[PDB]
Number of protein chains: 2
Amino acid sequence: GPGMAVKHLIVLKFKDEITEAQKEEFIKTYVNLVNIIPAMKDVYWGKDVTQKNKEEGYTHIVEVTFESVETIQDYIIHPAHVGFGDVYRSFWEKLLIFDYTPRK
Amino acid sequence: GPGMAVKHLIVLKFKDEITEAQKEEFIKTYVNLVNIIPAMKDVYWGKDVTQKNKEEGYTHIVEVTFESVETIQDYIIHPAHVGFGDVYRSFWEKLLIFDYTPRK
Ligand SMILES: CCCCCCCCCc1cc(O)cc(O)c1C(=O)O
Ligand SMILES: CCCCCCCCCc1cc(O)cc(O)c1C(=O)O
């Protein structure tokens, strides 16, 4: 179509002791970044329900739509993104980061 | 619309010896499954461009929409899916699978 987009995909595992209340606060603050970082055009997330890689332990997936890899860079270095890591890095055990253009 | 569908997300790293042409043939013959497996509605895929995961170097991402976890499981055991997985399993080094309903 006429618009171009790049998807920023994050896969996440929280540390075992993190509470559901803490996860909720974490996620609310993350999705709120759309009100702070204009590069972020869409945010959708979900929790895995099938546990096909239970041993690896990733549970959460977030998809963020951007116009280009250049605006993704603006999001990465935005002070609110750095600050989110400052406050919440201690909540996650591991992450996977991907940037790609979905195609058929 | 109000529908509550489920996304099937696959993240993959091929073995180092697999050629680009072989990866493309794998993807092409994976997308052909939409024509064979009733549950498989659509497929989008992409190649990661930012390479941020260090020792966990997944390269390819595929997203498939399904009605439900049950119809995902239909796709898993369908003989054309079993056959695809059987004969290409030696292609990949790392594989993660997630099933989730995207939400805001
Ligand atoms: C519904 C779950 C919300 C998960 C939010 C995860 C935020 C991760 C922040 C981050 C940390 C990092 O060390 C490297 C990065 O690339 C990134 C990023 O892409 O945002
Ligand atoms: C653009 C790259 C295309 C990737 C195709 C990956 C095929 C994976 C087949 C499989 C094997 C398995 O052991 C378990 C599973 O759930 C599955 C699956 O979900 O399809």
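Each residue's number is its place along the chain shown, starting with 1.
Here the Cβ of each residue, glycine as well, is placed from N, Cα and C on the backbone.
Record features, source Swiss-Prot:
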type     : residues                                    : note
ACT_SITE : A:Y75                                       : active site, acid/base catalyst
ACT_SITE : A:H78                                       : active site, acid/base catalyst
BINDING  : A:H8, A:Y75                                 : 3,5,7-trioxododecanoyl-CoA binding site
BINDING  : A:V34, A:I37, A:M40                         : Mg(2+) binding site
MUTAGEN  : A:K7 to A (Swiss-Prot position 4)           : No effect
MUTAGEN  : A:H8 to L, Q or S (Swiss-Prot position 5)   : Reduced activity
MUTAGEN  : A:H8 to A (Swiss-Prot position 5)           : Total loss of activity
MUTAGEN  : A:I10 to L or F (Swiss-Prot position 7)     : Slightly reduced activity
MUTAGEN  : A:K15 to A (Swiss-Prot position 12)         : No effect
MUTAGEN  : A:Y30 to L, M or W (Swiss-Prot position 27) : Reduced activity
MUTAGEN  : A:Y30 to F (Swiss-Prot position 27)         : Increased activity
MUTAGEN  : A:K41 to A (Swiss-Prot position 38)         : No effect
MUTAGEN  : A:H60 to A (Swiss-Prot position 57)         : Total loss of activity
MUTAGEN  : A:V62 to M (Swiss-Prot position 59)         : Slightly reduced activity
MUTAGEN  : A:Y75 to F (Swiss-Prot position 72)         : Total loss of activity
MUTAGEN  : A:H78 to A (Swiss-Prot position 75)         : 99% loss of activity
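Overlay of Swiss-Prot annotations on the structure.
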| residue | record | CB count, 10 Å |
| --- | --- | --- |
| A:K7 | mutagenesis position | 19 |
| A:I10 | mutagenesis position | 16 |
| A:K15 | mutagenesis position | 11 |
| A:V34 | Mg(2+) binding site | 15 |
| A:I37 | Mg(2+) binding site | 18 |
| A:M40 | Mg(2+) binding site | 21 |
| A:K41 | mutagenesis position | 13 |
| A:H60 | mutagenesis position | 21 |
| A:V62 | mutagenesis position | 17 |
| A:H78 | mutagenesis position | 17 |
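Taking A:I10, A:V34, A:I37, A:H60, A:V62 as the candidate recorded positions, the subset whose CB lies under 6 angstroms from any atom of ligand 1 consists of A:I10, A:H60, A:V62. A:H8 (mutagenesis position) has a Cβ environment of 22 other Cβ atoms inside 10 Å. Note: A:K7, taken in sequence order from the recorded positions A:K7, A:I10, A:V34, A:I37, A:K41, A:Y75, have a C-beta within a distance under 8 Å of a chain B C-beta. Annotation for A:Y30 (mutagenesis position): spatial neighbours A:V43, A:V62, A:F84, A:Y88, criterion Cβ-Cβ under 8 Å with sequence separation of six or more. Between the alpha carbons (Cα) of A:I10 (mutagenesis position) and A:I37 (Mg(2+) binding site) lies a span of roughly 17 Å. Within 8 Å of the centroid of the Cβ atoms of A:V34, A:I37, A:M40, where the record puts Mg(2+), the same chain has further Cβ atoms from A:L33, A:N35, A:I36, A:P38, A:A39, A:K41, A:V43, A:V64, A:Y75. Around the Cβ of A:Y75 (mutagenesis position), 18 further Cβ atoms fall within 10 Å across all displayed protein chains.
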